[PDB]
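> The following block contains the structure, expressed as structure tokens.
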Amino acid sequence: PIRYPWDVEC
Amino acid sequence: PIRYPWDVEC
Amino acid sequence: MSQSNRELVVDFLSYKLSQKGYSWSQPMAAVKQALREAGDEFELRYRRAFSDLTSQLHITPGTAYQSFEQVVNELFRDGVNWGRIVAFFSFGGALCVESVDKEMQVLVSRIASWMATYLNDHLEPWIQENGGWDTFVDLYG
Amino acid sequence: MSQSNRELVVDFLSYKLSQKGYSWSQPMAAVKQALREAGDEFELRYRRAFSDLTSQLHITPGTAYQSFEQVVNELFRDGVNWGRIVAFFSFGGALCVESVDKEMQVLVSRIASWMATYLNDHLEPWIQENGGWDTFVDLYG
Ligand SMILES: *CC(=O)NCCNC(=O)c1ccc(-c2nc(C(*)=O)cs2)cc1
Ligand SMILES: *CC(=O)NCCNC(=O)c1ccc(-c2nc(C(*)=O)cs2)cc1
């Protein structure tokens, strides 16, 4: 689940 | 015993 | 001293070969370089969200590993991705810089050991099923 | 991978602390630097005598450690001094450069292992009774 802005790229 | 030029310094 | 002497040999030979125009690259060299570059980019891309993460923990000489594991487990609570791994390294870096700022340079090696432990226990098993550090280098290097 | 991951942690934290103006020096760092500098000076001071030493051995894929030990035992036949230790490192460096010149880069790690073995067996015991690598650094760094 996307929780941080760095997760978007993965 | 001194056998090499690098030994002189020791 | 055997391990230290082996590392001295590899450092001298690496240096000498590079002086003669030859590259003798050590296994983790490209991973180290990619992680340095990824941490710098992460800290410049995510200033606000990184500040919110680093604000969760201030280490003092009394702090136990459990305090560090609890905060880092929140970063990984619902799993691992490479962005979160970079965040983990940057986070540890920030804790070390705070330590030195507060004249507690003695805590840097403790934080290093905590980060190695947390790699061993949580992250390495994910990394080995997700393409290794060589996949990280191809994605981020 | 635990050892590799520990070395990755120390590399990232060292890098980050240096970026913020702080030096987190690793145990052997000053020894590595002093040995790099000592080897460079040795090779510029003793060109003829160093050439006579390096002419004693040419390593090929078939060469056994005994050939290396015999030549290096002559360097140390009547004992150890720090000048001969520098000669030993420079010698190994020259064997590695010859290897790469002859498209046998594969031999560099073998020579590294031979040099570590020969440190373990012959030199470390002398070093531990003669002031350690820290005495080397004070003499040559
Ligand atoms: C940035 C990165 O990891 N890229 C490699 C491809 N993506 C993935 O392997 C990946 C890993 C993990 C996840 C997660 N999903 C959940 C919730 O979003 C938490 S971690 C997604 C994609
Ligand atoms: C250059 C160096 O080692 N300096 C430290 C002081 N000198 C010595 O510790 C030392 C060590 C070994 C010897 C040897 N003597 C014989 C014959 O000359 C062979 S090695 C002399 C001085």
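Here chain D follows Swiss-Prot for its numbers: 1-26, 82-196, in order, are the residues you see.
Backbone N, Cα and C atoms are what each Cβ position is placed from, and that goes for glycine too.
Feature list, courtesy of Swiss-Prot:
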MUTAGEN   D:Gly138 to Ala  No heterodimerization with BAX
MUTAGEN   D:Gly148 to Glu  No heterodimerization with BAX
> With the cut-off set at 10 Å between Cβ atoms, which of these mutagenesis positions ends up with the most neighbours? Options: D:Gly138, D:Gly148.
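The residue with the most neighbouring Cβ atoms within 10 Å is D:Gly148.
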> Can you tell me how far the Cα of D:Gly138 (mutagenesis position) sits from the Cα of D:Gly148 (mutagenesis position), in Å?
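Approximately 15 Å lies between the Cα of D:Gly138 (mutagenesis position) and that of D:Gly148 (mutagenesis position).
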